[PDB]
Amino acid sequence: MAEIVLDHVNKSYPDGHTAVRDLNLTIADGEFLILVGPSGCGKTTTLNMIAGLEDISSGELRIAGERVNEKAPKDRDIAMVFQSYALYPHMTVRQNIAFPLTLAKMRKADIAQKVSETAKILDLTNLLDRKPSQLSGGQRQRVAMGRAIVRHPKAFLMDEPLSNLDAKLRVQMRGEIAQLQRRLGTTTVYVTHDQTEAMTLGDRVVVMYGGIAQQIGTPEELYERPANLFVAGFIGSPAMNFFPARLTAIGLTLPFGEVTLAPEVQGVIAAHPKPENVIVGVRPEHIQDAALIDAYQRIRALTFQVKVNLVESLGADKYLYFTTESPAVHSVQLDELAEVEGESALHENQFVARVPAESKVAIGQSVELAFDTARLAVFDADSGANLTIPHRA
Amino acid sequence: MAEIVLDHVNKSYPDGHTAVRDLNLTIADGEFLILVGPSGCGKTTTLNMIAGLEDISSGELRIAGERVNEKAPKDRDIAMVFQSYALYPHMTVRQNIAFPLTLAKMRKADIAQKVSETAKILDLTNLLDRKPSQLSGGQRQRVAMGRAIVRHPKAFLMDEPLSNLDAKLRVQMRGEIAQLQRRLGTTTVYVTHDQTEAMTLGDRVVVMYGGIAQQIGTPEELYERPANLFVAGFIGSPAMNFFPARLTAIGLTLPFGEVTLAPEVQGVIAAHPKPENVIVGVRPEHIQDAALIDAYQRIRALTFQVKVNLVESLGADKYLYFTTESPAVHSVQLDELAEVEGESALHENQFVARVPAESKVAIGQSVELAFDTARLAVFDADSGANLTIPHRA
Amino acid sequence: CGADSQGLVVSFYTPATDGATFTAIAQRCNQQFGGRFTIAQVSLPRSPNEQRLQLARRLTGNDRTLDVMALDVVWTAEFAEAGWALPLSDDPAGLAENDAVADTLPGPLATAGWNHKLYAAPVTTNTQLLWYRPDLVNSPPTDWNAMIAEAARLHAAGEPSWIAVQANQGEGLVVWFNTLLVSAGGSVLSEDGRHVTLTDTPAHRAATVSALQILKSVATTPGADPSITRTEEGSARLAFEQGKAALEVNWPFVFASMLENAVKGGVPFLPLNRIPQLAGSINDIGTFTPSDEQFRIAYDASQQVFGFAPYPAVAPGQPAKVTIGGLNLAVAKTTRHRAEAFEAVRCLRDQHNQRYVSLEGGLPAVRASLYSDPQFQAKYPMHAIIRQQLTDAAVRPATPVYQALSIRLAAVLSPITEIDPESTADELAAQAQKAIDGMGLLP
Amino acid sequence: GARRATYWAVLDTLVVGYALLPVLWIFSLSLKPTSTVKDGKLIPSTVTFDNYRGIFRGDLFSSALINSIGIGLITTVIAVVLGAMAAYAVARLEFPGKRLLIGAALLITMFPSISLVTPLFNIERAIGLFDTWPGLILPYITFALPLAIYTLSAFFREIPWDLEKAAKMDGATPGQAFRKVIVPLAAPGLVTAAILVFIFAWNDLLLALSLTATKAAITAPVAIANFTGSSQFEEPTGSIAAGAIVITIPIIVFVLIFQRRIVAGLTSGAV
Amino acid sequence: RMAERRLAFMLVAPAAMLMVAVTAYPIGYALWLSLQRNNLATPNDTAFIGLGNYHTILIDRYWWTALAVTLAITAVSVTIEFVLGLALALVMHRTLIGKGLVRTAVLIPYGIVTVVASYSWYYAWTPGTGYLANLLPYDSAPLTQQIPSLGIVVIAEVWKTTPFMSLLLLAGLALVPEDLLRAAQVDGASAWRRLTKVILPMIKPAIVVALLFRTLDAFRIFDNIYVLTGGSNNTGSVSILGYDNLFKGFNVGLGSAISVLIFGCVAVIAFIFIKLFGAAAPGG
Ligand SMILES: OC[C@H]1O[C@H](O[C@H]2O[C@H](CO)[C@@H](O)[C@H](O)[C@H]2O)[C@H](O)[C@@H](O)[C@@H]1O
């Protein structure tokens, strides 16, 4: 309902673990802003600092200028959904929903009226009199959301409420959450770990890492312009194919020929501090078989030949890992992004290409492909930011 | 490693409940056969029967040609991996995986050596001394793999090993699983439920339903030619879009006209006794936006318009949810599956169009549908089987 | 080690109130035996009403280790009928039935024979005296009303004004009530226990009412002991020796306690520690044991902050009739060494161990000869008063059901402060009748 | 950091005081010299170990601590042995009457011990085991064995039984499984039930007081209940206090040693 | 199926056999003795009476006084023990600086001998030497009056048997996931409505089981009464009654009827707690 102001709020421990360092951001009214980031990068820390369940190290959080650093969570008029469903087994679902209304000392008749309304919004009419044991995981999640909505708080604080269910239920309830929020038009601070969730719903996405919000922008904006290399490797599914090269006055020295760049992008990459090596990134949907594309694309595309070692029918498209002539990418910040999964660089020199399943090139058969050159993701040697964007101020 | 030939295995539960019905299948060697299906469809049931944990009333099964309807699990020399990870907390990692070798009365020296080797296969030599509690869940799965590999059995039973892991973890680990099985050429049974793992690792994917093996074979055969509505729905991301229609001998009477297809399909339909109602199916990947693709292929296609309700931005592709003025998809085989979804009748016949990013269809606007004429299949709502494929007795 | 085999060990069971003296007695007796056997003392609880409980539990449980028991002076008429405490008549040596009556006093001996047959040998006797602080009071009361008058007088002057009597719900209260009742010309039961003679005769009713009125007038008076209804022998003796009281009624064993506890420190109004002539005059185990003149020193010193006098009467005309008490030695029926036990009994009570217990444990001996010795008369100054009080003492009913009657009495007199004479006197009769008939269930 | 720290400090020092005051009190009594023992000074003055000296001089407490310890061990051994063979059968099998059995094992634990002393006395006086170790071990199982059954049945239900099928699937000999995989999964439960039953053995006074006579079978709570002081004429308060301290320190240090197991056992599984 | 059947019928065979032989046999023996004029002093002459041993008890007075004292002690002590044990389990569960220390402190009274504690409380209320007695108005001596002595007994009982109940309650408490407490706090739990609205109705089975233990254990109170007062002055529980009428009156014929009546009444208590309030075993 009301914008949420941040005044250099940080989370640091006297035991040494600093969770947040002086973040400042205002959550617009009604926007479906979503927090995304790796595990323990400060997401839950920020969320519980908002909810007052976590003590703020320093800084000031304001709900449109209201002193809430010392405010009790019961006196902030907020609501939230816990991924553990935070359900009371002893009381029925009707009593579950009515509980915060009961605490509100409202009229029991209008309390039951509001419960009936919000349940019919969620179609839980025959479940309100049941026990959580008598319900399904989706039903329990719906119960949690209904318990969170009836309060009409200043803001919603959701915490991956669909993380622990089936994928189809996940996506359909995700659409339903989008619909419910937009109909209700209230501020919601959604916290999660997957990027696709935000990409399908977020009116704006904020990537979090170790107390640093690397970027504040819209899902399409994060998709088109990775503000750095960490967001490039983290946002997108799968990540864009990474290629190493060194600086060139007309482009980059690609392992498959010389890549030329436009004058404007050449100027902007020159405007950045000159790196010794450049990190090139291209998304698998860009790299396509040249045997099916027109020559009008190839005037700017650098065509080359490549053999494949991984073949599969992945439906309409084929994510095709190929034995390519491209060495491993090296950068001072790429190391901290490498050990995330464990089998890192074992399939290096073999990158993936999202191509339609119509082609029948199998393993051993070298197929000549081509992709646009301007679709590269450029990164500095020390900053790793997208050098197609000038260094801000 | 050794062939596994099933022959009409049958049950007698104390309750009389029917969990199996005349299973016959040769689980070939070197292949990665996958049993996939919903709860209670028999995957775990037949897997225990493979392990001999559940006893038959009648039927036959042979590994290496010899009858195993009575052979003990301690005797058949088969390695099974448990979703509970079945870890002994009192044994260290190397001891935990050496346990079956010590049980098999082998040599301390070669037991320890083979343990070291099988750990190198899973890179567990780094933590061979730890206890199962003080290592992560993926590492517990790795220790399950360690117990699996060592004994070199005649077959593998990797029951839902990826149930508790995460998406990226599970995809990379199932790639590892497939390549390791190929490295060992071991006959496996990957009893799972998710369709991704099912179709990306299966050489002969076997689907189940209430004790009936609907369609048995390569993922591609089921994927293009679903035997009936159960596989058509349970397989697909999303499932094949079902359109009810009225019977026609020169085509099919859709709620929006007649679809002009080749007549031999109508002859195949007429080869059977005439059904009363029929449903038409086309996967979302076949439907495109005619505002982007001309009517070239649509010269034979039955074109009409649908009201879009939701739109999804994916990046490389675009998804739109759209409901038309067509009757609700009602089928006898779909009505048996009605107890699964939970959010029913809100978006019946609301389908999705797998269209690339360049399609910029607006929300709410009624737009025509572009799709190949032959990419739709004919299956009657009465028998549920795909009439595109003839009824073979 | 590993197997410590030895001769017979006759087990001797004496109350804990006088354990350390009978232990030294057993030590002296284990010399006149050589290697035939030894005696081992074992302690019973300090209260009379539970000493019987322990003894009866051991006797009925066939505890084959119980050899010799020192039982109270009111239990013979019960242990004899109940089969326990086998009679003197069947000592396989044939010596106890005449060793018991050799030199015993005529009073205590009458408490052993039940139906003219002896079942125990008297080892000691008792009778209460009046102990006072002669520096505070002068000319001790010699009457209960005078006792209370002196108590009030001392309380008005802000002095120790407790009377320090035994008033718990035990047997020490029934003893006191019996003393008062009989000294007022009454009696609980008839001469033979057959029907309660408490409140049938108007004279008897007047006597019991006067006794109850004295009991109530004490314990409800200015400056009385607050916890008066929880006091017994040890508590009264200690509360006197601390300096909280200036008068007390207690058995003669309090004199040795006075002297010993004063020499060992303790008593503040009698230091007796700054006298180097008393150095080393405490045995290595605790007992006093003066040499021959350390006693004279420590006694002439105490003779001016301590003193005694005969029991206070009820009416100023007639003297008191103090209730007799003591211990008898008997041989349990659950004994296999039924000869060594009868030997150790007669070896425990002789003209040296009696002298020892009376001169270093306060317990009045029972050998009538000792009270005519000059030296014994010089180390036991209350001998004359004890002899006098033992002449006209007032024995207890001595019926098989006695200890079931004393429980009812103590129960209905349990809170002394909550007494009113006229109803409590008429209420005692019903309880005595029930105890005679053995009806109801005791508290 | 600022509020909560001092809040919990001053809140949980109250419970320390609560728990330690009735013990520090008697311990201070036990050190006061026999003269000043009658003043209400909570903190003593010129303490003397004379009371403990008089307690050690003697043999009454050794020959009772030994009896208590021995009877405790001999009771808990057979209690755990006969109770594990039931708890395992009650947590894994489904015989007809299970709920009745567990209800009985729950109720009889807190049996009214007065309903036993009459027939038990009337029996043991007539069979021969009146004052003996078995004469005490036999009634004590009425409280030991139900407690052992209850505790071990609570603990066994927390065993990952699926490991049985696991071992059946990678090994052989269900007996070898029962021997090698669940036995290490069931040793700590026995080690903890033993401590619980042993501790529970000490808190009995009625039976040990009404069925024991002499030094051969008197336990510790009976030994201290009948104590009256070292000497016969000195004030007995300090001596009784010292005797109590000496007779109670062993089980106290035992409980302090095994605190973790104890709190993990009583709170079944939790903490 | 028959296998596990005949396995249970042989594993719970020695346990049940020993339990029967050592519990149900003395109870039947007591019931058969409860019909005779069996006296310890006169063993050879015992006559079958009938019901002449329950008449003389139900019609007596010391029986009802002891029963009433036992019921009052039980009710009051159990209520106070429940309150203190809950307030203590909370501290033992949500403390922050030192938890091992508070756990040790709580266990100290739990493992102590139940008689040395009674000696401590006995010497604390003794005038002159008792630091508690020196606080009351002079010349109080509360160990002589009936009701103050009962109060002292209740205080000792509470102090001794709180830790056991607090641990029993912390058992059912540690299964309350903290996320529920956080959700309540967010929704507006006053930190009291929290307790009375989610925590208590969630740990009801553990509460009822702890109540059953404490009731059946305080109904057999013998030790604190035996040490502090000894049962004199009408402050004697129903156990003191039997222990006196068996060893001081030697009457087995009714010292056993007392035991039978005590068994019947604790069975009534158990029936109440079991039928009503549930009080099921933790195994479910
Ligand atoms: O003189 C010390 C003895 O005093 C008590 O015994 C006397 O008091 C009893 C009732 O108070 C009488 O029954 C008994 O006859 C008296 O001797 C005490 O019970 C004894 O243990 C002491 O030795």
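From the backbone N, Cα and C atoms, a Cβ is placed for every residue, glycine too.
According to Swiss-Prot:
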DOMAIN    B:4-235  domain 'ABC transporter'
BINDING   B:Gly37, B:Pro38, B:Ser39, B:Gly40, B:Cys41, B:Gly42, B:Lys43, B:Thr44  ATP binding site
MUTAGEN   B:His193 to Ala  Decreased hydrolysis of ATP. No change in KM, but 2-fold reduction in Vmax compared to wild-type
In the chain carrying B:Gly37 (ATP binding site), residues 6 or more apart in sequence that have Cβ under 8 angstroms from it: B:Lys43, B:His193, B:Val207, B:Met208, B:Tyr209, B:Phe234
For B:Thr44 (ATP binding site), the number of other Cβ atoms found within 10 Å of its own Cβ: 20
Densest Cβ neighbourhood among B:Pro38, B:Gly40, B:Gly42 (binding-site residues), 10 Å radius: B:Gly42
B:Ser39 (ATP binding site): tally of other CB atoms within 10 A of its CB: 8
Output field, ATP shell: CB within 8 Å of site CB centroid, site B:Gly37, B:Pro38, B:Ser39, B:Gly40, B:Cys41, B:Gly42, B:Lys43, B:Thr44 dropped: B:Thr45, B:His193, B:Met208
Lowest local Cβ density (other Cβ within 10 Å) among recorded positions: B:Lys43, B:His193: B:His193
Cβ atoms near B:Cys41 (ATP binding site) (within 10 Å, other residues, all chains): 23
